[PDB]
Amino acid sequence: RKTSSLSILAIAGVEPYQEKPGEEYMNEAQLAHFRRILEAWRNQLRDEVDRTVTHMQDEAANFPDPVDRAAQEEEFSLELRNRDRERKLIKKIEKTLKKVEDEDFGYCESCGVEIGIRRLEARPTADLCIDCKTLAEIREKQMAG
Ligand SMILES: [Zn+2]
């Protein structure tokens, strides 16, 4: 959804959180907010995966013209790859929803630091503060290659 604020908040019927003066970070009202966002996002992804699978099955049923056989296969692979990515995202959201249920949502998993509210509104599935997240990515390239 073409919105300045991630189509994610759009995906959910959510409006950017109006943080009050002295509110503690992840209080009941705040996590209820992010729980809703995560759930809405997850449900949307699930519907996309279903539509994809259905399209893929329609493709398996309808035979293309010799000319469009390479084009169908190309698009089919894209659907497949994409589909599998969404399933991963959905599992991540589910994991995040348990952090909410467990009241352990909103902080960096490496260092105890709180992850931004606006940052969580961008990727509510965030596991690391930007620093630890980045450092991890760097270690990756080095411990790997
Ligand atoms: Zn950290």
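Chain A is numbered as in Swiss-Prot; the shown residues are, in order, 7-151.
Per deposition record, X-ray crystallography, 2.0 Å.
Just so it is clear, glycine is given a Cβ too, placed from its N, Cα and C backbone atoms.
Record features (Swiss-Prot):
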type    : residues                       : note
MUTAGEN : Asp71 to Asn                   : Does not increase ppGpp-dependent inhibition of transcription, but retains its ability to bind to RNAP; when associated with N-74. Increased transcription of its own RNA; when associated with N-74
MUTAGEN : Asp74 to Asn                   : Does not increase ppGpp-dependent inhibition of transcription, but retains its ability to bind to RNAP; when associated with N-71. Increased transcription of its own RNA; when associated with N-71
BINDING : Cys114, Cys117, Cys135, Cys138 : Zn(2+) binding site
**Request:** Return the members of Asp71, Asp74, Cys135 (the recorded positions) with CB less than 6 angstroms from at least one atom of ligand 1, or none.
**Result:** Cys135
**Message:** Roughly how many Å lie between the Cα atoms of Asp74 (mutagenesis position) and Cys135 (Zn(2+) binding site), rounded to a whole value?
**Reply:** 47
**Request:** With a 10 Å radius around each C-beta, find which of these binding-site residues (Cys114, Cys117, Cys135, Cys138) has the fewest other C-beta atoms nearby.
**Result:** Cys117
**Prompt:** Taking just the CA atoms, what is the gap between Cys135 (Zn(2+) binding site) and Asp71 (mutagenesis position) in Å?
**Reply:** 51
**Asked** Taking the Cβ of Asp74 (mutagenesis position) as centre, how many other Cβ atoms lie within 10 Å?
**Response** 12
**Asked** From the Cα of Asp71 (mutagenesis position) across to the Cα of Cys114 (Zn(2+) binding site), what is the distance in angstrom?
**Response** 53
**Message:** Using the alpha carbons only, what distance in Å do you get between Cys117 (Zn(2+) binding site) and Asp71 (mutagenesis position) once rounded?
**Reply:** 57
